[PDB]
Amino acid sequence: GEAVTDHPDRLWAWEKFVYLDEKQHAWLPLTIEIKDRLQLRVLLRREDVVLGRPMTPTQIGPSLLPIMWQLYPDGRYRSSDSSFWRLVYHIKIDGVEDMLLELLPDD
Amino acid sequence: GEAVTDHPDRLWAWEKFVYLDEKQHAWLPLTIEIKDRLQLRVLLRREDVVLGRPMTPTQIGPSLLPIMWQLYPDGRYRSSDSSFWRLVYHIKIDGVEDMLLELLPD
Amino acid sequence: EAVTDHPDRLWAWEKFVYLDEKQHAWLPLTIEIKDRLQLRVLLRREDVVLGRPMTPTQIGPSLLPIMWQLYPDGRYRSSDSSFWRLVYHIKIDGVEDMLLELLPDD
Amino acid sequence: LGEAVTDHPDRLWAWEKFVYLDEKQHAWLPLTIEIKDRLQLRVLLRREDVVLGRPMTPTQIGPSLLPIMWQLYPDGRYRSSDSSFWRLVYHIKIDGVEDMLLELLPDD
Amino acid sequence: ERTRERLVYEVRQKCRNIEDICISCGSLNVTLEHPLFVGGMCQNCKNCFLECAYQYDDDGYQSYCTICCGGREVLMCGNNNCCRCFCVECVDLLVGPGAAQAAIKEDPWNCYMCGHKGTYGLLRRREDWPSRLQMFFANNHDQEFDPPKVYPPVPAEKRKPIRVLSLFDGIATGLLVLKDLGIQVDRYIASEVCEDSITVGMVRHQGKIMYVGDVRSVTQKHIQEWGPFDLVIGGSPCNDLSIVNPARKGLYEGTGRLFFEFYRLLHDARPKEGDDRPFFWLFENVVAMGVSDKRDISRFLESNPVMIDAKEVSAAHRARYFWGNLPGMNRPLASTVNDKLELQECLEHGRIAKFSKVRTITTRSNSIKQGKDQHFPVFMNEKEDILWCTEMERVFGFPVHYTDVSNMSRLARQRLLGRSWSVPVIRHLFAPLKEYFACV
Amino acid sequence: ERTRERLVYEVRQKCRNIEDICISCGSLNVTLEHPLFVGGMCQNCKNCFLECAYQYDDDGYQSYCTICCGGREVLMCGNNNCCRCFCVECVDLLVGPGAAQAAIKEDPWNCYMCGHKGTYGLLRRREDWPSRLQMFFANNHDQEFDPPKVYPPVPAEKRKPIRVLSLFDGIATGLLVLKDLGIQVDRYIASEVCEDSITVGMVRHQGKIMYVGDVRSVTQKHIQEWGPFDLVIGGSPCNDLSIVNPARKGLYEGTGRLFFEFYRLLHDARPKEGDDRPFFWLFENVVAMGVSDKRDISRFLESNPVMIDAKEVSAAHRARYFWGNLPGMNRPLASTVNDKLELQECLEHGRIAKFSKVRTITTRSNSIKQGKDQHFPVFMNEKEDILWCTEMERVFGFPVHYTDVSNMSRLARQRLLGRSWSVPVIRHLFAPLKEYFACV
Ligand SMILES: [Zn+2]
Ligand SMILES: [Zn+2]
Ligand SMILES: [Zn+2]
Ligand SMILES: [Zn+2]
Ligand SMILES: [Zn+2]
Ligand SMILES: [Zn+2]
């Protein structure tokens, strides 16, 4: 398992469950796991797939995911809904890159 | 394993990520699997937790899951958004009861 | 015993009751029909208590004439101008019987 | 003596003066009338098959002691068109001739 | 038996005219002309035609042949509202040999009264046959009867209310019509033993009708006690069970004992000689009756009947005889804009009719069903249906919702409406009375 | 049980006040005052009293004891129109030893709510108990929600017809009331599966109601194709087959899956954010329901109910809950000269009543047999008789002969009238709408 320092600076939602990095490379969130009301983590995966027609915020609709992600110091990310997230890790195995982000409690 | 022969009739949203059936038992969504835009799966498990306060739908806020499920005939659960869901399996594991629902295309 | 005492004028004091000029009552007992036309009536002399007088309206319709009067040749003229023929007038056991018959019109 | 008759007529409607036709259009005639008292009167009816003439209206029949229309009320009594009541005394058949008798009833 | 065939053969040989034989039964004694076809009619068949010209089965189709008023085996017309009948013998003898087979084969068949063509072999139809048939019911046995009295009209000032006596009342149609016309009523005494009708009248007319029960118990003392009357009206539906059976009568029985009571009570109620106050009466019976009964009734009442048919001012076939002396009741029957002369104007919303006039109805709902196949007379969503009570009420001229009381089953309403009189006919007869009695 | 006796004995000995114990069950945790008698009341008894204070059995008499809302054996009040209950234990403890037996002896007996006296041992009656009982039904559980938005009056010039959507329609009372008020209607889409009511509406309203069948088949696409709506009204009767059997109703079941469909369709039809057109809704249910269901319904709709009883403006006992946001539906319920507030004004001619209000009529046939011994509520010719349909129609405020359509058996008419809403209540609720939509 390779420990990877590749770190997406900004992720934009081109379609529901589809996010584009500043390099236009697609990231697909696969699963959401809930241990506590303030503990919600989502797994993101890098992929090279055909992008569809763009979807407006209205078309995206309500979703537990935020619409915007932006890099924050100390290995953190600032979401559209003002929440902060932590980078649990980012590894590459068998040519597959997996990144896991977790929600931080508010204060 | 141990299959369960009966299913809850309802799932009302008490709090964010808490659901009470017709007999006031709390089921929680532990994990959600996302295959594609039109395919969603939710894993519900039965836990006996100390309920807090009830919330209005406005205070629950936006969420992927619906606010209310109902057991339509033929073993299909219709949500308040008018979609349809399918029951995959219903089992018991040393007292732990689990349920799975899988969305269907429109 | 034939009797030649033919009454002169008979007036109807009451229905089925006739009074001769001598105030003696005569009671018509039976009326007999021959074939379909001819009419015969039997009169009998008796001494009975006379009731309250009856007017022609009270008497009502009746096959009998209301007045009888003697006519020559042993005949009687009725109220409606018809003629009646005497058949006989006899006395038996102190009771006097008279029989009158209707003559055909011409 | 005379043989009793059980099939009573149902009606006696005046056809001519002194002729009465029952429900089967058979002719009966009143042959004799008996007068017991002012309120007791009896009529004897006999059936003779005769050739009938032209029928008469009540205004042409004229006044008469007998009624214009008898009828067999239930329980075997004959009511007349003047609302009085009559009673059947006997109904017999002698040597092929049938006779009927009707007796008036007091006013109550 | 060969006489009729011989006569037909001779006429077809052009030896005799068809106007000099009795086509119905084949006799050389001709006295009348057939009202429908061209030919002669004998005395014997005149009475039978009078009797059987208006008799219909339970299914609405005719009972007896048209020509000979008899028959053993029959055809039948197909056009609705023309449910006449023809028997095999007449068709073969008169129209031609074998024509009955062709008539049977064709589907639907139009009888000789429908077809635009006026001739079929010997059978030839007349041009004014409706008027001829109407006038044929003016052959009463006796005619010496003089015209009735004409009481001079009373000035409006002296007019006073009316006092009525009704026998076999029904559901009180007379009082309804009298209220409609606008004539004050002081009394209305009714005799009746039907519970449903009594309740309907009691509820509807606010207890204005006095009931005296059975008719076989009324005495002359009661008539004298209940005050002078000014109108005596009687007739069907003869609710009191004075006539034993609806069907066991045949054609003869029941009428005598129905008429006896009316004659008795009328005799009791009539003014005595020397009194000149107005007095009117009325009596009603069906057309299908024996000749002797009609002759006797006319003799004793001393008048001849006037036949009136309700199909001229309503949507039903109903013909009756009316004895009476009301002023000028022989005048022609005319309609007004307020009538409903078609069955399409009596149905509810969303229903389609199949005829122009409703054929017949009886006690049971099966009568309303039509045809030997028992099809219903109304269309609804392309599915046949029977008439509702609210439609029969319009058909007979009553106000709508007139008979909704006392939780009667919806089968008793049909009988109540079927047995009753027709309002537009009775209004025709009562109209002249306004000249003699006060008005609201 | 012994605990309640002990505290009762102590209060008798003047050691405790009767306002410091829960008289119903004896617990010392007092939180409220009893609405009727003088004393305290605890939380559990409060919930049970909310549940069971309006439940009546088949004969029309109360189901559970007045005090403890439970009980095993109960007496019965005698005065008609006061069919209440008292169980032996309560009467024996709170009134005095042996009192229930004495009441059993007497015949007839007036319970403690009729009696002119206000005290019987410890059981004392409050003088303002009617108002207190009315107010006791405003202890809404849990939250108090925000006021609803008031939509500004539209000027008379811009008003436009109304578009309606009805669920579980019945016999179309809403359209009847809207016609009565004088408001123009552009659409009225109805969902229904009962044939009789469908026929009644189709005949009565001249095919203005569009039927779309059952409710479990309607999709979101239909709710868009059928155009924008401006009034969504739902509730009982449960004509569809989503309940079918009351055997599985109990007190909590059966009534939980109609709100599902109503909420789903309402969510679909609601205007989206940014469209500020007027929008209204209304939902209805019985008083006797579970507390949890009421809490959940109020949460999801985000409002509290307003209890309205029709006995104030009609002649029947019918109490319901009404959720909605119509303008000013909490204002006091007043009457008008057009109402008929007593049962003597609803009978036909010649009949005499026995009560002042109809005790309880429901779909069950025996519900008309009111009172003990299953009385028939009408006297006629000194005999007992049941109400006719033409009298129930007046009782419920409908026009006379409204449900006379399509040869229905009178039992079907009775059921139809029993299931329906009350016209004057709905008119009260809808009255304010005239300020927002055009008028005829
Ligand atoms: Zn002949
Ligand atoms: Zn023939
Ligand atoms: Zn024809
Ligand atoms: Zn308690
Ligand atoms: Zn109790
Ligand atoms: Zn009481």
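Chain B residue numbers are taken from Swiss-Prot; in order, the displayed residues are 8-113.
According to its header, this structure was worked out by electron microscopy, 3.4 Å.
Cβ atoms are placed via backbone N, Cα and C, with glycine included.
Now, the feature entries from Swiss-Prot:
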- B:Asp16 to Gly: Greatly reduced binding to AKT1, AKT2 and AKT3. Abolishes nuclear transport of AKT1 (MUTAGEN)
- B:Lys30 to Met: Slightly reduced binding to AKT2 (MUTAGEN)
- B:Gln46 to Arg: Slightly increased binding to AKT2 (MUTAGEN)
- B:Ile74 to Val: Greatly reduced binding to AKT2. Abolishes nuclear transport of AKT1 (MUTAGEN)
- B:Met106 to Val: Slightly increased binding to AKT2 (MUTAGEN)
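In terms of local Cβ density within 10 Å, B:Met106 ranks first among the mutagenesis positions B:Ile74, B:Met106.
Remark: B:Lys30 (mutagenesis position) has B:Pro15 as non-local neighbours, by Cβ distance under 8 Å and separation of at least 6 in sequence.
With an 8 Å limit on C-beta distances, none of the mutagenesis positions from B:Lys30, B:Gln46, B:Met106 reaches chain F. Annotation for B:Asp16 (mutagenesis position): same-chain Cβ neighbours under 8 Å, separated by at least 6 residues, are B:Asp28, B:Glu29, B:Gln77, B:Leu78. Counting Cβ atoms from all protein chains shown, B:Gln46 (mutagenesis position) has 12 others lying within 10 Å of its own Cβ.
Of the recorded residues, B:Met106 (mutagenesis position) and B:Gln46 (mutagenesis position) place their C-alpha atoms 17 Å from one another. Secondary structure at B:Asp16 (mutagenesis position), taken from DSSP and collapsed to helix, strand or coil, is coil.
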